[PDB]
Amino acid sequence: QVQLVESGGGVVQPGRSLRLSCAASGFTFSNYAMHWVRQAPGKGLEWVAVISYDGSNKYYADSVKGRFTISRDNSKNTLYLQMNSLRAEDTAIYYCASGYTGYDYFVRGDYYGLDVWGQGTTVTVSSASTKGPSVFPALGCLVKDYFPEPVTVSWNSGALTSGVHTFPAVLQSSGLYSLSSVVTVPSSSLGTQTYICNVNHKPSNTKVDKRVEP
Amino acid sequence: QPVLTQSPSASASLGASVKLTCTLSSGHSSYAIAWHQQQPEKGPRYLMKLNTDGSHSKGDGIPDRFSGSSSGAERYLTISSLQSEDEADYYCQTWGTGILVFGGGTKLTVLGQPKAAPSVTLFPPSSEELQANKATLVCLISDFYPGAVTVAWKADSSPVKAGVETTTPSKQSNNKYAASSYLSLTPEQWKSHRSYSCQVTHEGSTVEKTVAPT
Amino acid sequence: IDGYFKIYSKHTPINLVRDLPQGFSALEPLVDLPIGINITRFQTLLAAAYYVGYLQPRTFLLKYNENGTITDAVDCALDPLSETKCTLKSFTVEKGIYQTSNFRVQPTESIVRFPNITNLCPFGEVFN
Amino acid sequence: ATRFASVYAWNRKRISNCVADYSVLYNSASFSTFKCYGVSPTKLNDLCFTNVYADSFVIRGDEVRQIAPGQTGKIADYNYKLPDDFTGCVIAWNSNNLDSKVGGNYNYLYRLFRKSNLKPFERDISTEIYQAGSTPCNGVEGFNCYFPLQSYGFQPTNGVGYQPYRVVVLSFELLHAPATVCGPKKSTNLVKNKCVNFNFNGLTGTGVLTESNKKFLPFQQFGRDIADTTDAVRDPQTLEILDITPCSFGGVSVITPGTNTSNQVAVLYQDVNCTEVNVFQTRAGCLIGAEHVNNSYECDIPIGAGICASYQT
Ligand SMILES: *[C@@H]1O[C@H](CO)[C@@H](O)[C@H](O)[C@H]1NC(C)=O
Ligand SMILES: *[C@@H]1O[C@H](CO)[C@@H](O)[C@H](O)[C@H]1NC(C)=O
Ligand SMILES: *[C@@H]1O[C@H](CO)[C@@H](O)[C@H](O)[C@H]1NC(C)=O
Ligand SMILES: *[C@@H]1O[C@H](CO)[C@@H](O)[C@H](O)[C@H]1NC(C)=O
Ligand SMILES: *[C@@H]1O[C@H](CO)[C@@H](O)[C@H](O)[C@H]1NC(C)=O
């Protein structure tokens, strides 16, 4: 059973560079073609690059031509993607993929198949500094103006879970993220029980407990 | 470089069947394609390759309710007796010269689970936020099915377009949807009106919530 | 040789009953089998008499005719006359003196000497 | 031709000591499946292997994904198993109009129940009735007694997924051996009486080739002179013997009275024939610009071979 596990991206300043990796196990890696595909947040799939099993016959999507470089180490069953001069439009999840080679009569050459997908790795390109959120107060918590993702929100130290819903982040034209966590509660519990949302942001060592009253 | 044209959305009820169609351009017609599935919060999965003659090659482990067929410049993915898990994005992809090209994708939505109009709670800016020179209006939408909504903010019945962000819907732990919207203002802007509206449109129907500074 | 099993052969008339005629013929290549066989022993197959010899890494001076065949040869290590022929690269040696080899006496032993050991460390004070 | 054999006992043909005309296989449009693993389909002619193994079998569509390294299933696991490191290409095609029968072609079987998975290239042809339970079957089918093989209902009205496909995988094996199976070789037209950059088998160089009057023995491929220089080759195709003459070259000398008298010059091309460059061919080379005359005189400027030049009125 074949598996492709991508190594990491993360956050970097535009114009810097990143090496993504793709570890392959379960098949003769050095005989298959190998792809990079990416998906911008809320966009479709976009094909990025492909490499031949040997003879390095590399091809590129033109939106990365000159900047990115595909390579492979067959002795280590590893696929690489070097990104250079990174741009905010390079923010996406990056999957690797494998396939076989066929002689398509329609192009009179070798097409590279894409029949097996990896799990993914996230690459965020921003001119923003690491920053902790502001936490302001059915009831909930407004987790305002942080960078980078992610922030976790638990309620009453996890002892409270029914009716909790943490929304996805929103990315403002400021470059900073915002999300909300809301819980619907029995209306009469307000004078007796206490509701405290626990906001946790490891990228800035910020941990905030904010109590939500009427 | 060929281009693939997919309808942006499709739906059919649980147990029904759909025919997702991916028409490649007349130029490079009779090119072979592949179908890929992307379920929510998941990586892609390879379905099958489709030749010009109607002949497929499935991956291993993909069910028989998925069949492919071919006609003219058009290619079809057919899914019989639809299930809850078949709700996903379906990307057809093809090959050019070395490079491969995806289509826009098709969001297939299963309508079998119960219809539901949205809950709309609108929060004015917390007092703690104003003392920090900021003002955000947090409008939360919950408990709707299907998860498709349009959001418009009105200040004194005037549509504000600036300072608005909105999540896209995401299902809750009770299999209904939710989404949040934000309207950023300066504290002056908050005070110097008589109201602000959050207007949520769901299947032609519209919910309206209004708050005022006091 | 280097993965190829090369077989050469010649078939000639025989006018002797129990001998190996004192004549000269060069064997022509017959086959060059591209087989990776590591061969250290061999055996013949018969349904009579035969001869078996072994090859050595020797240098020969081969005489070609106008038709590309080999008509004679000199084994450069057979004797000082064949050696002289090989040195001159001629099959006929003219009258004279030719330097053909270089005699060197080889060492028969290895003699290592260091001075006689005296002034021993007073180790027998405690160790012994 | 195809005509692939059964799947539990797939047909292995060993290909060796031959010319693999992969181009016929590449150029036709008869196939729907041509996946390749470890080799490039369009560069196959340039890849020399020691052995090519042609594994011939018929499988159903849904199992084509199983004819690959790392795959599992009823065919991949109990009938025809491929190794994870398989090197070679699987060429398969829809054979509905060749193998299918109106009543269902049940002469083709696949294993559904077997004690274990197949090893790579294992050919298991036992027909013992499989005992699924603890009750001996004793040749009688029944509960917990299932035949290890099952037939395909191949019919002309069957859908593509139930149509036969003929699959033949070319396993490419490179051993510590000469590697005797290769694709076809390029050849070009023979050009005579001109300088060309030639390559005859393994003999390369630059030169002029002409008809030879030498007689080679049946086994001699090229001729070499007393200075280890190749001077003749046998043409690999037509068994013509060609002599190799090095391309004409030589010094270029200018013969002239001094610029003090006239700025007219004559040029001598040493050892060059005049068809290769007042043109006079002499024993010293090709002399251009001088008018040769019959009257003899004392030698003025030497040109060699008794010929001398002079500036005359
Ligand atoms: C023959 O055997 C020896 C054992 O030392 C080995 O080193 C050598 O490579 C072998 N040759 C071949 C052609 O297998
Ligand atoms: C060489 O071959 C020619 C045939 O062209 C023959 O007449 C001649 O006698 C041969 N000479 C030798 C020494 O074999
Ligand atoms: C070694 O011992 C011998 C005893 O026969 C003596 O003659 C010789 O001089 C000694 N060598 C040295 C270097 O003292
Ligand atoms: C020059 O070439 C011509 C034509 O091949 C030939 O007849 C003539 O003998 C050649 N002369 C020399 C100098 O070899
Ligand atoms: C020399 O004279 C002979 C006849 O007398 C003639 O054939 C030949 O061409 C002459 N040479 C020149 C250079 O005129």
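The residues of chain D that appear here are 344-620, 641-676 by Swiss-Prot count, in order.
Structure method, as recorded: electron microscopy, 3.5 Å.
Placement of Cβ uses the backbone N, Cα and C atoms for every residue, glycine included.
The following features are taken from Swiss-Prot:
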VARIANT   D:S371 to F  In strain: Omicron/BA.2, Omicron/BA.2.12.1, Omicron/BA.2.75, Omicron/BA.4, Omicron/BA.5, Omicron/BQ.1.1, Omicron/XBB.1.5, Omicron/EG.5.1
VARIANT   D:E484 to K  In strain: Beta/B.1.351, Eta/B.1.525, Theta/P.3, Iota/B.1.526, B.1.1.318, Gamma/P.1, Zeta/P.2 and Mu/B.1.621; May enhance affinity to human ACE2 receptor
MUTAGEN   D:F490 to L  Increased resistance to neutralizing antibodies and human covalescent sera neutralization
VARIANT   D:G496 to S  In strain: Omicron/BA.1
10 Å Cα neighbourhood of D:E484 (variant position): matching recorded positions from D:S371, D:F490, D:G496: D:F490
In three-state DSSP terms, the structure that D:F490 (mutagenesis position) belongs to: coil
Rounded Cα-Cα span from D:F490 (mutagenesis position) to D:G496 (variant position), Å: 16
Per-residue Cβ crowding (10 Å cut-off), top of recorded positions D:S371, D:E484, D:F490, D:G496: D:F490
D:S371 (variant position) to D:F490 (mutagenesis position) - Cα separation in whole Å: 40
